[PDB]
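A short write-up of the structure that comes next.
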Amino acid sequence: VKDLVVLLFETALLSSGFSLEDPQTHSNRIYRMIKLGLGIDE
Amino acid sequence: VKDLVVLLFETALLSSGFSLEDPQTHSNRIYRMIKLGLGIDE
Amino acid sequence: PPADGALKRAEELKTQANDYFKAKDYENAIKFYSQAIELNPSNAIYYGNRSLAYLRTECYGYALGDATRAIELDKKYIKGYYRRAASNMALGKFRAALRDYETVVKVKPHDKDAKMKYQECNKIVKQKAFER
């Protein structure tokens, strides 16, 4: 629940034209699942 | 290939100081991605 | 060799305890399997059956030991394959069961309950993978 809520909130922050302070935090969260996209992480 | 490459392009675009042209389409792509990962369909 | 007495005793214990499991008399079936195995330790079907009964009582280690001993008896006991794949599914280490059912459907695709179980487990494992 923590993961999903922080994800959706941070996405909503972009939705109104607001610019985040730590783009690495969201970039890591978007890269975290593209590796599941092709399957094996490890 | 096309949607994957444009997704990577735009994510690097956002996390580089530039500003996207249409955040609504962006948010739509992430929303559909998380929905399909949740396996909702229909 | 072997004498007919031990084979007959194992067969009759198997039939009795199957009748009892049809009535869901689990502990009696377990003791008759135990006696028959003490008389004939080379029967893999007893391993699989007690494995399944232990799954219904949720004692996984004993069941996996029975499955390992049965496979060491006969590597290609398909009933044992189904049983210990379901055991692992009921435990949580999904990948081995996934590989088991994938191999089974590759060799035997015309099974309906197995295919629905496989697909529902596949959605299960996808959700488990994504949720982190």
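Chain C uses Swiss-Prot numbers throughout; the residues present, in order, are 19-150.
A Cβ is built for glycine as well, from the same backbone N, Cα and C atoms used for every other residue.
Quoted from Swiss-Prot, the note attached to the mutagenesis of C:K32 to A states: Loss of interaction with HSP90AA1. No effect on interaction with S100A1, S100A2 and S100A6. Cβ neighbours within 10 Å of C:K32 (mutagenesis position), excluding its own Cβ and spanning all shown chains: 19.
Swiss-Prot lists C:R74 to A among its mutagenesis entries, and the accompanying note reads: Loss of interaction with HSP90AA1. No effect on interaction with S100A1, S100A2 and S100A6. Residues near C:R74 (mutagenesis position) in space but far in sequence (CB under 8 A, at least 6 apart, same chain), listed by position: C:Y44. Secondary structure at C:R74 (mutagenesis position), as computed by DSSP, is helix.
Mapped onto three states, the DSSP output places C:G83 (mutagenesis position) in helix. Sequence-distant neighbours of C:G83 (mutagenesis position) (same chain, 6+ apart, CB under 8 A from its CB) do not exist here. Among the sequence features in Swiss-Prot, the mutagenesis site C:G83 to N is noted as follows: No effect on interaction with HSP90AA1.
Experimental mutagenesis at this site is recorded by Swiss-Prot as C:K93 to E, annotated: Decreases interaction with RAC1 and translocation to the membrane in presence of active RAC1. Under the DSSP three-state reduction, C:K93 (mutagenesis position) is assigned to coil, being neither helix nor strand.
Note on C:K97 (mutagenesis position): other Cβ atoms within 10 Å of its Cβ, all shown chains, come to 15. Listed in Swiss-Prot as a mutagenesis experiment, C:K97 to A is described as follows: Loss of interaction with HSP90AA1. No effect on interaction with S100A1, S100A2 and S100A6. Loss of interaction with RAF1.
Recorded in Swiss-Prot as a mutagenesis result, C:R101 to A carries the remark: Loss of interaction with HSP90AA1. No effect on interaction with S100A1, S100A2 and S100A6. The Cβ neighbour count for C:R101 (mutagenesis position), using a 10 Å radius and every protein chain shown, is 22. DSSP assigns C:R101 (mutagenesis position) to a helix in the three-state reduction.
Recorded residues C:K32 (mutagenesis position) and C:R101 (mutagenesis position) have their alpha carbons 18 Å apart, per Cα-Cα distance. Every protein chain considered, the tally of other Cβ atoms within 10 Å of the Cβ of C:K93 (mutagenesis position) stands at 10.
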